[PDB]
Amino acid sequence: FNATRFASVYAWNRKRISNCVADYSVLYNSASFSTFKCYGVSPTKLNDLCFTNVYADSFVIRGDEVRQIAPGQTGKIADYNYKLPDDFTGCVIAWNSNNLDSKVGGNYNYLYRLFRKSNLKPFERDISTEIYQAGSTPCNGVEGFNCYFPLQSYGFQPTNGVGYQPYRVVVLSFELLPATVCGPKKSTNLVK
Amino acid sequence: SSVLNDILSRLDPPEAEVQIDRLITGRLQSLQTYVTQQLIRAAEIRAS
Amino acid sequence: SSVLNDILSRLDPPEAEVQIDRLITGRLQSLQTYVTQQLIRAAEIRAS
Amino acid sequence: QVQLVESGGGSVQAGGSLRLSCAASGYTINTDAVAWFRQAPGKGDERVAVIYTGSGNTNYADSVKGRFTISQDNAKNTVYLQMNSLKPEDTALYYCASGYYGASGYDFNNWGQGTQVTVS
């Protein structure tokens, strides 16, 4: 959550969390997240539950684009950068980072892939650098009219409007197939 | 899910009752099928 | 609609499955009615 | 299909009052819950207040309780935040967000350019 640097959306970085106790109450009551939309699990219900592992996929998008991060949602980013499964179970967190990501002159460090031949499968990360081909004639390789770099830069500005203000997004994904990472609670002696 | 405990333990009242309502519609259908089929047979066996 | 092709061709997965689920509840009810009525008769005819 | 525009900010003395407006356009019927949040440059997002349009229930940040009041005008299709006894801590950009349901902070979206309030 407090990472010094956040990976680009086209290279959204996914981390593994296991063998620990996750206290989601502090996250829920922090109130610092523009976002805590939880699908399949009530946000104030994960303290009694637990899972095999937690998948934390972190990236950065525009504030207006955060909506595209949802199951069964159609959009450029949701289709060619990060697609969630229709039956996704987990929770999406989004919080504004304008002050930590916007600088005078345009912060172009954030990049997002736009053009792709086919829509991405769920949780499919595409790092291909191939030049998108919108014409019958392959270029092999001089970019130009209608032959493409498939990536574009956000160019966040300090004065950019909200829809254009940066937002750091972390998607927590859970799968239940022995329990490893369980939240906060106590044990008792066995009785037969 | 088909375990009503994981739906109690994963969701808060409103959507909990939603999902539970669906389970109960399905289960109630199944029982009622069963009981009717058992009936039909019980009539057959009574004839026999 | 009652044609599941126009619901596949008009809607995207989530609400597609919703509407299809409704159709399948209805159709399943109808089959099960039918099969039971056929049963009752088959018992009648067996008696005859 | 839903737009929210914030207005009514400005510069006031400590202990002054301002009245911030969130005008909504489009088909806002689906969004029952509306919230006001603020962000100073250095700090992160915080929700000052939220309201349930249908029920009328309200929530307030502990700091703002007593000084801030949230109201709505259905004819105006606007949600209003009344700031009384403004404090220097109140200085930040203010925006209004909206969502179908109140469980989480994200489902609120559609917030506009925002309004700047400075207390000095």
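Chain A uses Swiss-Prot numbers throughout; the residues present, in order, are 342-518, 521-535.
Each residue, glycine too, has its Cβ placed from N, Cα and C.
If you check Swiss-Prot, you get these features:
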VARIANT   A:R346 to T  In strain: Omicron/BQ.1.1, Omicron/XBB.1.5, Omicron/EG.5.1
VARIANT   A:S371 to F  In strain: Omicron/BA.2, Omicron/BA.2.12.1, Omicron/BA.2.75, Omicron/BA.4, Omicron/BA.5, Omicron/BQ.1.1, Omicron/XBB.1.5, Omicron/EG.5.1
VARIANT   A:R408 to S  In strain: Omicron/BA.2, Omicron/BA.2.12.1, Omicron/BA.2.75, Omicron/BA.4, Omicron/BA.5, Omicron/BQ.1.1, Omicron/XBB.1.5, Omicron/EG.5.1
VARIANT   A:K417 to T  In strain: Gamma/P.1
VARIANT   A:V445 to P  In strain: Omicron/XBB.1.5, Omicron/EG.5.1
VARIANT   A:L452 to Q  In strain: Omicron/BA.2.12.1
VARIANT   A:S477 to N  In strain: 20A.EU2, Iota/B.1.526, Omicron/BA.1, Omicron/BA.2, Omicron/BA.2.12.1, Omicron/BA.2.75, Omicron/BA.4, Omicron/BA.5, Omicron/BQ.1.1, Omicron/XBB.1.5, Omicron/EG.5.1
VARIANT   A:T478 to K  In strain: Delta/B.1.617.2, Omicron/BA.1, Omicron/BA.2, Omicron/BA.2.12.1, Omicron/BA.2.75, Omicron/BA.4, Omicron/BA.5, Omicron/BQ.1.1, Omicron/XBB.1.5, Omicron/EG.5.1
MUTAGEN   A:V483 to A  Increased resistance to neutralizing antibodies
VARIANT   A:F490 to S  In strain: Lambda/C.37, Omicron/BQ.1.1, Omicron/XBB.1.5, Omicron/EG.5.1
MUTAGEN   A:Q493 to Y  Reduced host ACE2-binding affinity in vitro
VARIANT   A:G496 to S  In strain: Omicron/BA.1
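Structure coloured by features recorded in Swiss-Prot.
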residue: A:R346; record: variant position; Cβ contacts under 8 Å, 6 or more apart: none
residue: A:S371; record: variant position; Cβ contacts under 8 Å, 6 or more apart: none
residue: A:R408; record: variant position; Cβ contacts under 8 Å, 6 or more apart: A:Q414, A:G416
residue: A:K417; record: variant position; Cβ contacts under 8 Å, 6 or more apart: A:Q409, A:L455
residue: A:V445; record: variant position; Cβ contacts under 8 Å, 6 or more apart: A:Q498, A:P499
residue: A:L452; record: variant position; Cβ contacts under 8 Å, 6 or more apart: A:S349, A:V350, A:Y351, A:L492, A:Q493, A:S494, A:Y495
residue: A:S477; record: variant position; Cβ contacts under 8 Å, 6 or more apart: none
residue: A:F490; record: variant position; Cβ contacts under 8 Å, 6 or more apart: A:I472, A:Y473, A:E484
residue: A:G496; record: variant position; Cβ contacts under 8 Å, 6 or more apart: A:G447, A:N448, A:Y449
Ask   = Which number gives the other C-beta atoms within 10 angstroms of the C-beta of A:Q493 (mutagenesis position), all protein chains shown included?
value = 14
Task = For chain D, give the subset of the recorded positions A:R346, A:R408, A:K417, A:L452, A:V483, A:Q493 whose C-beta is less than 8 angstroms from one of that chain's C-beta atoms, in sequence order, otherwise 'none'.
result = A:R408
Note = In three-state DSSP terms, A:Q493 (mutagenesis position) is classed as strand
Request  = Could you tally the C-beta atoms, other than its own, that fall within 10 angstroms of the C-beta of A:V483 (mutagenesis position)?
outcome  = 7
Key: For A:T478 (variant position), the number of other Cβ atoms found within 10 Å of its own Cβ   = 8
A:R346 (variant position): secondary structure state under DSSP, collapsed to three categories = coil
Remark   = Per DSSP (three-state), A:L452 (variant position) is strand
